[PDB]
Amino acid sequence: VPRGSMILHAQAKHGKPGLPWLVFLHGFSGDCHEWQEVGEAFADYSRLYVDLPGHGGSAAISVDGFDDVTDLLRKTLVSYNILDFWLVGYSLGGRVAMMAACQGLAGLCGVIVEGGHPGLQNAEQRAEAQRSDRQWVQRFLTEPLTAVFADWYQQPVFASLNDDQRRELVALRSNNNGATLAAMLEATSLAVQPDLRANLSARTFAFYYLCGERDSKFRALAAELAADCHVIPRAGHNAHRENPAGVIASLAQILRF
Ligand SMILES: [Cl-]
């Protein structure tokens, strides 16, 4: 899609008429293929595998903040004539999902967030994040990505990963435009995201949390939310990648009931 595209790039897959859409949102540096292994177990549903700004086919789409990502999401949904939908988001995508849900997306059935941060409490926690994210923006923007990603996957959230998993992920994410990656990282930084705890409780939509059992960080964060948390065994932050069958199982419990 071009630089100034009104809608995000996404891969649509049609399912049974009358079943809601499953709108899948990848994490930072991923693309629309992220949730395809898990989503394809739900092929009776219509699936929208979105490319977030700066990622995959949405690489040229530029955003200032979350309001812009939400608008784009809204326009993309209208574009595919999606009125009944679920937002299934991993990490950055989970954060995008929660942000869009709390701004208000008409037709939203529910949000399923996997390792998504509900938001930091004060502007001090935000400052610490702005400082750390300003450092990441600079590296993605100027350095070779095989180098930035090797350290990115060395971050505490990815501690649970083995060196073979980190190798495969570094290679996979390095197929990206650092400049557009960096812009999105800055646009939707934890530093600029509000505390969504009250908003995620005072919701009109259904809300479910998924978490790898090894992801102690997001397990504790989930515990603070008014949501059904589904702890995915033998899995880290990206639980759908490490354990796709377990995440399908959890999604089946959620969606097929
Ligand atoms: Cl990842």
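All positions are counted from 1 along the displayed chain.
Structure determined by X-ray crystallography, 2.5 Å.
Placed from the backbone N, Cα and C atoms, the Cβ positions cover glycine too.
Following the DSSP three-state reduction, the secondary structure of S91 (mutagenesis position) is coil. Among the mutagenesis entries in Swiss-Prot is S91 to A (Swiss-Prot position 86), noted as: 1400-fold decrease in catalytic activity.
Taking the Cβ of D215 (mutagenesis position) as centre and 10 Å as the limit, one finds 27 other Cβ atoms among all the protein chains shown. Annotation of the mutagenesis experiment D215 to A (Swiss-Prot position 210) in Swiss-Prot: Loss of activity.
Listed in sequence order, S91, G115, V157, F158, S160, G212, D215, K217, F218 are the same-chain residues at least 6 apart in sequence whose CB falls under 8 Å from the CB of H237 (mutagenesis position). DSSP assigns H237 (mutagenesis position) to coil, not to a helix or a strand. Looking at Swiss-Prot, the entry for mutagenesis of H237 to A (Swiss-Prot position 232) says: Loss of activity.
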